[PDB]
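Only one structure is covered here, and it is reproduced in the block below.
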Amino acid sequence: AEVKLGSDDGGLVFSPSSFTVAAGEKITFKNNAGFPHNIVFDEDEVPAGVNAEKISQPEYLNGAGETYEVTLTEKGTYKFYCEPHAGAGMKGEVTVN
Ligand SMILES: [Cu+2]
């Protein structure tokens, strides 16, 4: 699954926003336009076993085209989002199976 941070004409959103995946798939985030972006996991809706400090990204990023990877493996749901662009409504969610 590939996600693009930022719209293709003027909009800050996680595109796609929410989507399910198989417990063994790779999730690569990609900067499409609107950097710098940020990704963190709310330790309030994350399973009580998958630490959110390892899948989060406390390190901002301002590289055009830069990308990151994440591979969850616990059938459930994880809520992530952007702290800087949280004023617009930039959020993220993944339902693993
Ligand atoms: Cu952002």
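Structure determined by solution NMR.
In case you wondered, yes, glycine gets a Cβ from its N, Cα and C as well.
The domain 'Plastocyanin-like' annotation in Swiss-Prot covers 1-97.
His85 (Cu cation binding site) carries a helical DSSP state (H, G or I). Proximity of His85 (Cu cation binding site) to non-local residues of its own chain (separation of 6 or more, Cβ distance below 8 Å) is seen for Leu12, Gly34, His37, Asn38, given in sequence order. Swiss-Prot lists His37, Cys82, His85, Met90 with the feature Cu cation binding site, giving experimental evidence as the kind of evidence.
A natural variant is reported in Swiss-Prot for this position, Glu53 to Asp, and the note states: In plastocyanin B. In this structure, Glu53 (variant position) belongs to neither helix nor strand by DSSP; it is coil. Sequence-distant contacts (6 or more apart, same chain, Cβ under 8 Å) of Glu53 (variant position) do not exist in this structure.
Among the recorded positions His37, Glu53, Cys82, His85, the residues whose Cβ sits under 6 Å from any atom of ligand 1 are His37, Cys82, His85.
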